[PDB]
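**Student:** Following this message is one structure expressed as structure tokens.
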Amino acid sequence: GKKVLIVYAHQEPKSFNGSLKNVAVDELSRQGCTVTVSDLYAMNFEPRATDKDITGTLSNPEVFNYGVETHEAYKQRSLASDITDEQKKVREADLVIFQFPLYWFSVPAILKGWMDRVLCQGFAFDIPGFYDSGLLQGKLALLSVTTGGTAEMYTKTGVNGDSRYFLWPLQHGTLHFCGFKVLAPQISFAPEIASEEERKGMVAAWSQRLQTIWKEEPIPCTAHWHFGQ
Amino acid sequence: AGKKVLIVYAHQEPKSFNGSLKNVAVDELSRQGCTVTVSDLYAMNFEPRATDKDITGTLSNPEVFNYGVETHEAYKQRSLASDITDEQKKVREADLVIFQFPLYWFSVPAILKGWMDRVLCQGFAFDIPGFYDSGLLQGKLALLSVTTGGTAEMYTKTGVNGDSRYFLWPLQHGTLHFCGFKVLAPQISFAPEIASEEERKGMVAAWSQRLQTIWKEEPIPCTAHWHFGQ
Ligand SMILES: Cc1cc2nc3c(=O)[nH]c(=O)nc-3n(C[C@H](O)[C@H](O)[C@H](O)COP(=O)(O)OP(=O)(O)OC[C@H]3O[C@@H](n4cnc5c(N)ncnc54)[C@H](O)[C@@H]3O)c2cc1C
Ligand SMILES: Cc1cc2nc3c(=O)[nH]c(=O)nc-3n(C[C@H](O)[C@H](O)[C@H](O)COP(=O)(O)OP(=O)(O)OC[C@H]3O[C@@H](n4cnc5c(N)ncnc54)[C@H](O)[C@@H]3O)c2cc1C
Ligand SMILES: COc1cc(OC)c2c(c(C)cc(=O)n2C)c1OC
Ligand SMILES: COc1cc(OC)c2c(c(C)cc(=O)n2C)c1OC
Ligand SMILES: COc1cc(OC)c2c(c(C)cc(=O)n2C)c1OC
Ligand SMILES: [Zn+2]
Ligand SMILES: [Zn+2]
């Protein structure tokens, strides 16, 4: 059996993102997988990295250093419960899918705040244990991104550059760094200008791809993959 | 000179190395006689989430909420939440916007990502058409002043992290150039926590020193080739 966590960042259940999340739940549930969804906006998930993320008393209450404080908090079981709740889902998961609209070539700030606050030192990475040896190694991660821009805008010589170029900080700098093997991203280009069909083809392709997600090999998550020819 | 600067600052700790870079900027720019404003996001408890609370008028489509459509509308009607319009005023007046922050996950801290997502709305920062070189903030300068955990050597093409310019792309091109800014070369202060106390003073005064001649700089060519090479 396998466990999947979907971390989902869209305000509107009727959205194209909402339908992609909902077919993932339906298809992975149909296969017998254990599925959990973190619907960040419904949870009013806190995005800011602050001293509230530590309960009881700080390791150095003269000069606040978020990284050191959350590292010590993790080790002393002193993190806020919204964070540890997410860490439990991630620890149990075999695959983590992030489902979100591209905001400013990146994730919406609420999902950025999940990455900043959930993936702390001791949990997701340490000295050592990063990139290849990151603490989440053995787990799979997958970005399912929707865009306002069309596929042609996202080419090396198009106005937006190649899609892979905006993937680097998320796939390499975040998911690889924590040890994830990164599945190929699912990019649903410009759903809002596509037809009622086309949109169906995109959703159905996603549902279709999920049918054989466990047979996939991860991308080689390298500078060459993102930037080379 | 007769110029206005906005510093958008994202760090929790006033005694931090970011706190020092922000204050040296304020001291040097104020010394030159520039007009200076700082948006200290954590101290303001700045709201990062893009939600329907950012619009206070009748929604264009209250059956199916589309944040970009509703905020674009709300900007035209003046029904945006006032935290957002308070920032727009600072940006509209500024000739240079400096972002001061620690690198978090190859990007800005979520509180600052939220400032970008909610403040740079359609109608204000760009339109369709009216983006990249035609973006609505054309004529303004922006500059990322980023600190890292990683050393410079780490952030080279054959270092573990890849070249520093790679992680600049979403921010410089995808956000600031998109809105029309000309982008000045980034100030990257590498690995201050590892550096010696004297190498730290050196990085602070190197930023101070650069600001002395900031108005004479040309912007970078904010292209794929600048960021990625051939
Ligand atoms: C702050 C901000 C920053 C942005 N930055 C970027 C950026 O850097 N680059 C970029 O390219 N874009 C950017 N965008 C645009 C954004 O990425 C797109 O708006 C978003 O990806 C569209 O996805 P959605 O789910 O919201 O679309 P929706 O509008 O919800 O989807 C399109 C249509 O499909 C309908 N639908 C729902 N379910 C289904 C289904 N079952 N089958 C068929 N249709 C269905 C919807 O109701 C809708 O009519 C930005 C947007 C914002 C607000
Ligand atoms: C969630 C998260 C994600 C991160 N992701 C990344 C990443 O992707 N890539 C990466 O490289 N790093 C990353 N980091 C590390 C982060 O970028 C660095 O910790 C940050 O850049 C260091 O800057 P700071 O101001 O907090 O340093 P500080 O810890 O405040 O400063 C270091 C030292 O400089 C001293 N100092 C303060 N003022 C002065 C002064 N006037 N003169 C001389 N010294 C002074 C301080 O007192 C301190 O001792 C991440 C950190 C976190 C918390
Ligand atoms: C650039 O130096 C580095 C590089 C790292 O990873 C590449 C680090 C750390 C620290 C302190 C903790 C940690 O978990 N990692 C993962 C570091 O600081 C010494
Ligand atoms: C801020 O909103 C943005 C930002 C963008 O880029 C950073 C966008 C778009 C759309 C619709 C198409 C597109 O290609 N890009 C590149 C967008 O929607 C208006
Ligand atoms: C999540 O925290 C992170 C994440 C990183 O990369 C994504 C880091 C580092 C540090 C300290 C050095 C570094 O080179 N990288 C590359 C870090 O600090 C522990
Ligand atoms: Zn990688
Ligand atoms: Zn550019």
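Here chain B follows Swiss-Prot, giving residues 2-231 in order.
Determination method: X-ray crystallography, 1.8 Å.
Using N, Cα and C of the backbone, Cβ positions are placed for all residues, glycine too.
Okay, so Swiss-Prot annotates it like this:
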- B:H12, B:18-21, B:104-107, B:148-151, B:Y156, B:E194, B:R201: FAD binding site (BINDING)
- B:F127, B:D128, B:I129: substrate binding site (BINDING)
- B:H174, B:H178, B:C223: Zn(2+) binding site (BINDING)
- B:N162 to H: Loss of activity toward CB1954, no effect toward menadione (MUTAGEN)
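For the listed features, I'd like the structural context: burial, neighbours, distances.
**Tutor:** Sequence-distant contacts of B:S21 (FAD binding site), defined by Cβ-Cβ distance under 8 angstroms and a gap of at least six in the same chain, are B:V205.
In sequence order, B:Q123 are the residues near B:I129 (substrate binding site), counting only same-chain partners six or more apart with C-beta under 8 A. Annotation note: B:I129 (substrate binding site) sits in a coil segment as assigned by DSSP.
Shown in sequence order, B:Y133, B:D134, B:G136, B:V184, B:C223 are the residues of the chain, 6+ apart in sequence, with a C-beta less than 8 angstroms from the C-beta of B:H178 (Zn(2+) binding site).
Counting every protein chain shown, 22 other Cβ atoms lie within 10 Å of the Cβ of B:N162 (mutagenesis position).
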**Student:** What binding-site residues among B:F127, B:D128, B:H174, B:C223 have a C-beta sitting less than 6 Å from any atom of ligand 2?
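**Tutor:** Near the molecule: none at all.
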**Student:** Determine, from DSSP, whether B:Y105 (FAD binding site) sits in helix, strand or coil.
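**Tutor:** DSSP call for B:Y105 (FAD binding site): strand.
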**Student:** Between the recorded positions B:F127, B:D128, B:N162, B:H174, which lies closest to B:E194 (FAD binding site), Cα to Cα?
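**Tutor:** Result: the closest of the recorded positions to B:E194 (FAD binding site) is B:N162.
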**Student:** List the same-chain residues at least 6 positions away in sequence whose Cβ sits under 8 Å from the Cβ of B:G151 (FAD binding site), in sequence order, or say none.
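**Tutor:** When sequence neighbours closer than 6 are ignored, B:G151 (FAD binding site) has B:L104, B:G160, B:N162, B:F191, B:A192 within Cβ distance under 8 Å.
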**Student:** Which of the binding-site residues B:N19, B:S21, B:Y105, B:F107, B:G151, B:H174 have a Cβ less than 8 Å from any Cβ in chain A?
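**Tutor:** Only B:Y105, B:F107, B:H174 pass the 8 Å Cβ test.
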**Student:** Please report the Cα separation of B:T149 (FAD binding site) and B:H174 (Zn(2+) binding site) in Å, rounded to an integer.
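**Tutor:** With distance taken Cα to Cα, B:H174 (Zn(2+) binding site) is 20 Å from B:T149 (FAD binding site).
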**Student:** Between C-alpha atoms, which of these binding-site residues comes nearest to B:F107 (FAD binding site): B:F127, B:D128, B:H174?
**Tutor:** B:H174
